[PDB]
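K.L.:
Below you will find the structure I want to go over with you.
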Amino acid sequence: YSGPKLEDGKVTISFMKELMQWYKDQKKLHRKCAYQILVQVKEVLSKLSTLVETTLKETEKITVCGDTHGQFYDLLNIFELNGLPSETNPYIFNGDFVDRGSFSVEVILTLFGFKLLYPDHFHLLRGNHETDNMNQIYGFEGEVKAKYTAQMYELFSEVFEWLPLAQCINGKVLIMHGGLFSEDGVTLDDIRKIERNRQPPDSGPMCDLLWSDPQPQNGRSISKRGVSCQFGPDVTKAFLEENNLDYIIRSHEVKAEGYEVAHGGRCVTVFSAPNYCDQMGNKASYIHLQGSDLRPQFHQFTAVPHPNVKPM
Ligand SMILES: CCCOC[C@@H]1C[C@H]2O[C@@H]1[C@H](C(=O)O)[C@@H]2C(=O)O
Ligand SMILES: [Mn+2]
Ligand SMILES: [Mn+2]
């Protein structure tokens, strides 16, 4: 009976510590508490712009993480290496929290819980895996149905629809899960105006932000993924200039080193799922930014042990 409980229906730091320990021990958060986090976080997210704009004063830092894919024990490792989230220790998790990994429910409810506890200092951006098509195929819909009910998954889907699509730091660093656009002339204004509470279209700004990848050569190509595009160093350069930006931070691609600096330093990939699917053997990384110095400082980390549940 000693499960983690909300206090007056609200998330507290005490609750989060209890939750993370509960999840470490492979136990289930009660459906009614899961429900409350989901409805409350939907309210919080629905009030946000499609483009979150964050001001980082001279002394403040922020941590940017890439894909986590239900690798809950590696998530806790991030917090042990880099400290728990707080108003003095803000985080951005750049999409793809669920699917692939076997602890997606644990990752996402932990992330939502911290979103509720620190709404102004804990940021969640939508990934391509925070969608129906992907969830149906790649594990999350199954996991929710196994641990809770079909109805619970519908609520998760409707919550994902309210996740912002991009974040801009000090008007200079733009963060999105996928990347830049299939068409020329897209601006920050276009992004702000995206009605995001939906499943992504097959093409468009919303699709691109979740799906596109950088390529080494100039111009654009059809995506190997079958949706969106591959964009070259020249595409990046122009977009940044037209929008008065310094560089972009994206995720969406595994790197053996857990990060990649491409397009002449203008396109940065960060990936936070080490030894992805227990198979890839890749390192992962998180990024430190300061605002007195918006240049990314990379921190590589390796996978930690987890209980014997196979991917998917
Ligand atoms: C094309 C290969 C690039 O790496 C693929 C990675 C493995 C997972 O995370 C990314 C990729 C993505 O973000 O879409 C994969 C996935 O989420 O299915
Ligand atoms: Mn992705
Ligand atoms: Mn991914």
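Following Swiss-Prot, chain A shows residues 176-487, kept in their order.
The header says X-ray crystallography, 2.0 Å.
Placement of Cβ uses the backbone N, Cα and C atoms for every residue, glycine included.
Not my notes, these are from Swiss-Prot:
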BINDING   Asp242, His244, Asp271  Mn(2+) 1 binding site
BINDING   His244, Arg275, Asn303, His304, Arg400, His427  substrate binding site
BINDING   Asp271, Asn303, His352, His427  Mn(2+) 2 binding site
MUTAGEN   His304 to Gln  Catalytically inactive; no effect on interaction with CRY2 but increases the stability of the interaction with CSNK1E. No effect on RAF1 phosphorylation
ACT_SITE  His304  active site, proton donor/acceptor
K.L.:
Do any of the binding-site residues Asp242, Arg275, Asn303, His352, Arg400 touch ligand 3, in the sense that the CB is under 6 Å from one of its atoms?
P.N.:
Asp242
K.L.:
At the level of the C-alpha atoms, what whole-angstrom distance separates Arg400 (substrate binding site) and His304 (mutagenesis position)?
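P.N.:
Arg400 (substrate binding site) and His304 (mutagenesis position) have their Cα atoms 13 Å apart.
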K.L.:
Counting across all protein chains shown, how many other Cβ atoms sit within 10 Å of the Cβ of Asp271 (Mn(2+) 1 binding site)?
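P.N.:
There are 28 of them.
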K.L.:
Counting all other Cβ atoms within 10 Å across every protein chain shown, which of the binding-site residues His244, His352 scores highest?
P.N.:
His244
K.L.:
Provide, as an integer number of angstrom, the distance between the C-alpha atoms of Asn303 (substrate binding site) and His352 (Mn(2+) 2 binding site).
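P.N.:
Approximately 8 Å lies between the Cα of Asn303 (substrate binding site) and that of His352 (Mn(2+) 2 binding site).
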K.L.:
Sequence order is fine: just name those binding-site residues in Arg275, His352, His427 with a Cα within 10 angstroms of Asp242 (Mn(2+) 1 binding site).
P.N.:
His352, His427
K.L.:
Which binding-site residues from the set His244, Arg275, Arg400 have a C-beta atom lying less than 6 Å away from ligand 2?
P.N.:
none
K.L.:
Given the recorded positions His244, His304, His352, state which is nearest to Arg275 (substrate binding site) when distance is taken between Cα atoms.
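P.N.:
If we rank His244, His304, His352 by Cα distance to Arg275 (substrate binding site), first place goes to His244.
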K.L.:
Near ligand 1, which of the binding-site residues show up if the criterion is a Cβ under 6 Å from one of its atoms? Options: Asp242, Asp271, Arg400.
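P.N.:
By the Cβ criterion, which requires under 6 Å to ligand 1, the hits are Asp242, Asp271.
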